[PDB]
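Have a look at the structure below, then the notes.
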Amino acid sequence: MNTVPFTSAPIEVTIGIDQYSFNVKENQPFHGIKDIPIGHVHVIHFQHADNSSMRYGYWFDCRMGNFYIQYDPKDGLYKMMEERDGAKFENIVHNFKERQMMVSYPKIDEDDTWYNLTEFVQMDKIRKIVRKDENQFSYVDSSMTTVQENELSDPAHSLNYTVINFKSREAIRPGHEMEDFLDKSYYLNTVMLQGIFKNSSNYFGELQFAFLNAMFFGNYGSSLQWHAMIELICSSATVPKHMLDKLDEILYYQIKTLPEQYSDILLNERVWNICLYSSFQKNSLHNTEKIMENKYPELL
Amino acid sequence: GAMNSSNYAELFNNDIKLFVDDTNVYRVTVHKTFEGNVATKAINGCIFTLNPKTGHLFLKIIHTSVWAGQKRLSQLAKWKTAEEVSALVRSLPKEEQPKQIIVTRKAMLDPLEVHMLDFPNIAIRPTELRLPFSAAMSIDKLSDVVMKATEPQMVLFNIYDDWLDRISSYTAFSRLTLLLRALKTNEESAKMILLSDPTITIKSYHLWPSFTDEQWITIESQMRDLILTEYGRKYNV
Ligand SMILES: CCCS(=O)(=O)Nc1cc(N)c(F)cc1F
Ligand SMILES: CCCS(=O)(=O)Nc1cc(N)c(F)cc1F
């Protein structure tokens with residue numbers, strides 16, 4: 001179990017760690033988060049009390065380094081930093097754990113939620129969507145635009161998700177216009193899976209990362225990407241059976257975890273109705289359809 | 001975006017544009033089978049592709065063989081339309097190419113956009129106008145060439161005959177749409193008005209009779225009356 005030490009908490013802020021969150025009062029004696037499960041990526045995120053605009057945060061993997069948070073009063077935010085001196089870090093947490101100034105990652109043993117939401121998400125793929133090669137962790141916030149959004153302004157601050165566009169030469173083979181537009185299997189299987197992602201695990205990883213950025217930061221471009229990756233599978237008549245079964249599990253846990261009161265903005269009526277009721281795979285997402293119907297019957 | 005009454009003079013400016021109407025692509029009669037079930041029989045159809053500035057009609061005849069062994073024909077017909085319009089654009093030289101294609105039915109947008117991916121600078125637009133181009137098959141010479149076709153064929157016509165020698169494109173389009181609206185609302189009466197007078201003939205190379213300017217005024221008035229007379233029956237007003 002690993003730890004992320006905070007220098008302090010000088011401004012009042014709501015701190016999240018994965019699907020949990022804590023309110024920290026201005027100059028309350030908060031020095032970090034302990035007992036973080038090893039084996040998964042994690043995200044530590046922030047929303048300041050005095051300006052709820054800009055949710056922001058950091059994707060990290062404790063196996064890749066020792067990371068701590070310190071507030072910067074010039075740039076006005078909590079920054080993640082990497083400590084190269086193992087022993088210094090090791091003894092700091094020790095002082096802070098001994099004075100009981102850390103909250104504990106509150107993981108119920110029975111609970112597989114975070115694993116289920118990050119099953120295919122890997123730090124190495126995050127760092128290629130979020131390009132800042134001098135850090136081992138990746139900053140994301142509410143306002144960052146995606147490459148696709150930019151095409152339709154600062155590139156170094158972009159979310160480099162894979163561009164998906166159903167009315168593009170990439171999606172449509174010359175001579176198979178109607179076929180490819182009505183059945184997206186060649187775009188899914190040959191262009192995207194075999195060509196760009198190489199396998200279904202990397203495709204699901206980006207889909208899961210997009211959902212998590214949409215949920216945790218209200219990142220609208222990430223929400224677009226999540227729905228696009230869902231629609232591309234559901235709009236394909238030929239999908240490997242293991243992918244349909246895995247997709248049903250992935251979406252079930254995403255819909256399970258979504259705050260009920262965020263459904264309006266985060267869920268796109270057109271995509272979900274098409275996917276559950278109209279598409280080729282309308283009968284392949286039994287768990288997702290059941291949780292959607294019992295939890296958000298209005299949307300449909 | 002969409003073409004309507006606000007931006008209507010745009011049709012007669014010098015940017016090449018083409019209306020595309022797919023109403024008459026897939027044409028069927030519905031009938032009873034021996035077992036008392038219902039079946040369709042297709043007849044030849046046509047794509048109506050019209051430059052409104054010049055009167056140029058690219059009439060692509062859609063032969064019933066297109067449909068052989070195909071399913072979901074009403075869906076296929078939109079894609080076939082889009083395929084043929086794309087092929088037409090590719091066939092024309094650069095300076096004869098449309099800068100916009102206006103589809104009369106919004107369901108044509110996606111099929112045509114997908115077939116025109118190689119032409120990103122040709123705008124594909126819908127229209128809010130109700131245009132009467134379905135009535136093209138009430139024009140005798142157009143109906144005849146479609147029905148007699150034995151294979152896919154493109155036939156070219158000028159739908160304004162020689163009118164542009166004497167009137168503007170705006171006025172020619174107004175006359176065309178009035179005639180077609182009349183033929184659509186009451187074909188029998190409209191044709192009676194056009195052919196009532198033995199002394200007025202249709203040139204071999206024309207679609208409409210050779211009326212003087214003054215006779216066109218009378219004819220146009222009679223077509224307006226026909227349209228109102230018919231309307232007071234539909235709605236009982
Ligand atoms: C000199 C350290 C100030 S502190 O309060 O210990 N913050 C902190 C500082 C460093 N360098 C770190 F590795 C971990 C920490 F949590
Ligand atoms: C070439 C003249 C043949 S026509 O049917 O009289 N008019 C005509 C028709 C079309 N479609 C055109 F592109 C150019 C034309 F002049």
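Residue positions begin at 1 at the first shown residue.
Keep in mind that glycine also has a Cβ here, set from the backbone N, Cα and C atoms.
DSSP gives B:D21 (mutagenesis position) a strand state. Per Swiss-Prot, mutagenesis B:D21 to N (Swiss-Prot position 1853) is noted as: Reduced growth at 30 degrees Celsius. Strongly reduced growth at 16 degrees Celsius.
Record note (Swiss-Prot), mutagenesis B:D22 to N (Swiss-Prot position 1854): Reduced growth at 30 degrees Celsius. Strongly reduced growth at 16 degrees Celsius. The unchanged residue is displayed. In sequence order, B:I47, B:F48, B:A77, B:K78, B:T81, B:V103, B:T104, B:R105, B:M108 make up the list of same-chain residues 6 or more apart from B:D22 (mutagenesis position) whose Cβ falls under 8 Å from its Cβ.
Residues near B:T23 (mutagenesis position) in space but far in sequence (CB under 8 A, at least 6 apart, same chain), listed by position: B:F48, B:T104, B:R105, B:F133, B:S134. Quoted from Swiss-Prot, the note on mutagenesis experiment B:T23 to A (Swiss-Prot position 1855) is: Reduced growth at 30 degrees Celsius. Strongly reduced growth at 16 degrees Celsius.
According to DSSP, B:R105 (mutagenesis position) sits in a coil region rather than a helix or strand. Here the residue is the original one, while Swiss-Prot reports the published mutagenesis B:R105 to K (Swiss-Prot position 1937) with the comment Severely impaired growth. Reduced growth at 30 degrees Celsius. Strongly reduced growth at 16 degrees Celsius.
Taking Cβ-Cβ distances under 8 Å and a sequence separation of 6 or more, the neighbours of B:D21 (mutagenesis position) in its chain are B:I47, B:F48, B:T49, B:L50, B:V103, B:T104, B:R105, B:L131, B:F133, B:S134, B:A136.
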